There are 2 protein chains.
Amino acid sequence: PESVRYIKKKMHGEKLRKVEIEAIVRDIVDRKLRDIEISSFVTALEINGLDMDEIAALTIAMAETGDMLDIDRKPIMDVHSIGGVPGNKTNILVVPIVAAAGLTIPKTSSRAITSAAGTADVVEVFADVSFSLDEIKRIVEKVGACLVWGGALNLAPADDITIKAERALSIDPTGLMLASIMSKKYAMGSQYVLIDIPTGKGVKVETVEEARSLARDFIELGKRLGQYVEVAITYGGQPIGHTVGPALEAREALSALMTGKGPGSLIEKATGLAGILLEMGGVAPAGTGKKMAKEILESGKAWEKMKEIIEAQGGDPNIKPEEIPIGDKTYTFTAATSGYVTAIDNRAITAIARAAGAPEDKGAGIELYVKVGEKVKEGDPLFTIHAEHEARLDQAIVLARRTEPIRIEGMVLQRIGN
Amino acid sequence: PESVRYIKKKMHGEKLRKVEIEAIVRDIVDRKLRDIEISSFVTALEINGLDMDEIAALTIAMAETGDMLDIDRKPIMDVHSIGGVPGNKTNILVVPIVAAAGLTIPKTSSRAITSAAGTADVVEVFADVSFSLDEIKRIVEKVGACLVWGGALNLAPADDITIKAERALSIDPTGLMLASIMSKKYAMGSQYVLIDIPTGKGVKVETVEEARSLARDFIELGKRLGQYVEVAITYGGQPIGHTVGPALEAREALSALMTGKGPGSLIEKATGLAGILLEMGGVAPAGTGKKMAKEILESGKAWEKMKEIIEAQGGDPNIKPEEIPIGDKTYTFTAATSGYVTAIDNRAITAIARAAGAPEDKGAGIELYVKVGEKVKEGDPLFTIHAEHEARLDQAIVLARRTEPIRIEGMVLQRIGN
């Protein structure tokens, strides 16, 4: 394919006309470009880069090449998370919180390549997560919002083919990222978009300053697509909630929603994100956003809204979270020395959890009885590990020991000279 | 004064014979060398410094040309803190805790110009600060422990004079510092000593790595002093205890003593600190130090030992901590926004607390209702300002407002895009 010639142009660092970008994406989509080529193009991007014009062309080119939906209700509203913080079951609260206002939010998520549990997986536990794109329009119009697995439908297909190349080469050039995150939003073609970023260490974007740099890229890019976007910088110090893994995250999520009372990380993050959406939506005036969500969630209206979603999904609406399954095999870690918790390491926790088999096995996961800065005395449980297989529970345990995810410290950090 | 001849040598970087060090000190104590020379000499050290041999020779010399004490009881135990943390009334708990073991423990404290409240200052509130060098031996033998103001005694008088230059020049050279801290302890000729090095930001020693280097320096020099010394790095991240200012700390410190139950920050540190000494003392076998200390305080033996001291001090044991006086007029800060406290600035509080004018007014001070990692709903008290007189309090408040000493944050750290 002559499409290659354009790829070579990038190799030499040249900018790409929309005509050139489309041809490549077009060929990528038609399976006229095999793995060898996508890899080279991908490698070129990391090396040479894309200036903004190219990215916007790419997002559009990538998106336009995939099925798109138009929702009668408007304006469309969407929430996406850069991610990287374990135990992020929040998005689930927000859609319901956002939806009850009656604004329209069709939320699509993907099973996670590197997370213990994909947002999709968490939903799957208590509801169906795959539907035809046509099926999706109905749910949203009828119920006004939805949670569905993004992958089991074709959008921004070029991206899917593309991802394999990055992971194999273990690289995520930014331009490709913005295109993938944004274009898929475009296919849904939502008008107002909010992007959430977890910031800290053990997070995808460790540095806030880097995080700020992303928003500009995200917001500015939205303009190119004429989408109103807002970036939210989020605390990423500890995994949100005390539950990691799909069964656990789900339990944690529904219970908060139903009760309207939850761990601060979940409730606070979700409400805050939700509020921004409402302001963008115009339901709530600037500065009143946190209030409407707490009231909305607090009201229990939100739980009720969620029920419609569960019902559309095929999950029984009534279901009592407390009755959800968890793996029979479990081990719990007593604290080694009395003190306070200096730190919790997210990268490790996910890893400890994935070892247990999440997300392939829904039951497996981790539950934390503690939060950073919580005082401890010897024997307080730091976390509980759930697995559906003995072999995994054991394998996870090895990791738990090496990793030392929960770090406990005392006033005397170290003693010198004996 | 030929002492200058030796001083000039330091300018040329030559090492100093003990006589040279001795002579300079001899002149300084004698008042032979006035301010120009002291500063000049002091200046050379920062620029050139001293190898341990010099630091050792100097330490004694400053020490020898000063009153010294010999104690019948043995071994001699002294606990000293580098400082920089606020509210560190912790030594108070440790001294009494140490005494019950009955191991000997003479204590010298000097009110700190920089610090809001001197340990000497807090002890003074419930007792009398100053005693004759001769009296202390008497006091020490009867109870085996004492709290006194180092300042009345003519110790390392060489030390006092050099300090004006340091503060005046705003430089603290390490070699002189060890000497000032060490020489005085040596004059007591204390057999065993321990070093506390609050580590964090806003502390005198910001970084742990810095602390380790000192310890080698601190413990290593002690050998020259044929002194067994152990240095313990300690957590300086936030104020120790929740009371700042002499009276408040006093109320806090004593109550902790009577109760055996107190704010975690102080009790754990004091107890932990005590252990090194007991273990160091040998009363308790290694690793048993923290435990024995906890029990001793819990037993309530420590408060009583504390009881003996007030009597020796002229303080009254029947004394009821609650009835200690406090500033008549108070102002406190409600939380600006709902959230979880992210950090507390120690440097800021002291200035804020000093603004109330402590330690000139014992009554003035700061009491904190919240500590880091503590979720705060909007309107929760962060701290409370106590002052004897208003002009200061307003002055204090004004200072507080600029500083924003207590910081509260949310999951959405920052919002971009409006």
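Heads up, chain A uses Swiss-Prot numbers, so what you see runs 85-502.
Per the header of the entry, the method used was X-ray crystallography, 3.5 Å.
Each Cβ is built from the backbone N, Cα and C atoms, and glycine gets one as well.
Cβ neighbour count for A:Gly168 (AMP binding site): 21 (other Cβ atoms within 10 Å of its Cβ, all protein chains included). The feature AMP binding site is assigned by Swiss-Prot to A:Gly168, A:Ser194, A:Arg195, A:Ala196, A:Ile197, A:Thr198, A:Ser199, A:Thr203, A:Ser264, A:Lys288, with experimental evidence given as support.
While the structure shown retains the original residue, Swiss-Prot records the mutagenesis experiment A:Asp256 to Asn or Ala with this note: Almost complete loss of activity. The Cβ of A:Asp256 (mutagenesis position) has 14 neighbouring Cβ atoms from other residues within 10 Å, across all protein chains displayed.
In the three-state DSSP assignment, the secondary structure recorded for A:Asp256 (mutagenesis position) is coil. According to Swiss-Prot, the feature active site, proton donor maps to A:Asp256.
Experimental mutagenesis at this site is recorded by Swiss-Prot as A:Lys288 to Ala, annotated: Almost complete loss of activity. The C-beta environment of A:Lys288 (mutagenesis position), restricted to residues of the same chain at least 6 apart in sequence and closer than 8 Å, consists of A:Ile166, A:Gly167, A:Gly168, A:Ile281, A:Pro282.
A:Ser264 (AMP binding site) carries a helical DSSP state (H, G or I). A distance of 16 Å separates the Cα atom of A:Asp256 (mutagenesis position) from that of A:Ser199 (AMP binding site). Counted over all residue pairs in A:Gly168, A:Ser194, A:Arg195, A:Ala196, A:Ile197, A:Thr198, A:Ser199, A:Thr203, A:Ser264, A:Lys288, the record's binders of AMP, the longest Cα to Cα distance measures 18 angstrom.
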